[PDB]
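Q: Handing you a structure now.
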Amino acid sequence: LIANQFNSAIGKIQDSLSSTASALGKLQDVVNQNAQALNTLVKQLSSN
Amino acid sequence: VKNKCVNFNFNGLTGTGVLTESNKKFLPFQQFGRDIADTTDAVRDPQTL
Ligand SMILES: *[C@@H]1O[C@H](CO)[C@@H](O)[C@H](O)[C@H]1NC(C)=O
């Protein structure tokens, strides 16, 4: 019973991670933040 | 000269870099191209279109 429950729960975790993109947000935003910062720096080259 | 970076000056706009062929369809009165950093990305030769 424990083995079957563990295997089914691992399958459910696989389904959730393959179907929910926002479950990675807490990482992606970080990159975005950095990118955003970089973009701002680039934009500061347009100021007079 | 192509395939080598040289100090270019097109219509007063000066700089240094390689002048390579482009496939970007520039509309009739396109003269200069600007990137996100406001730097020159493409230029149109005043002699050859
Ligand atoms: C200037 O050069 C372009 C191409 O190099 C040519 O088509 C044009 O006839 C030239 N103009 C004169 C006045 O020679």
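In order, the residues displayed for chain B correspond to 534-582 in Swiss-Prot numbering, which applies throughout.
Looks like electron microscopy, 3.9 Å, at least that's what the header says.
For all residues, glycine too, the Cβ spot is worked out from N, Cα and C.
Pulled these features from Swiss-Prot for this protein:
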- B:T547 to K: In strain: Omicron/BA.1 (VARIANT)
- B:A570 to D: In strain: Alpha/B.1.1.7 (VARIANT)
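Walk me through where these features lie, including what they touch and how far apart they are.
A: A sphere of 10 angstroms centred on the C-beta of B:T547 (variant position) encloses 10 other C-beta atoms.
B:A570 (variant position) has a Cβ environment of 13 other Cβ atoms inside 10 Å.
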Q: In terms of DSSP three-state secondary structure, what is the assignment for B:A570 (variant position)?
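A: In three-state terms, B:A570 (variant position) counts as coil.
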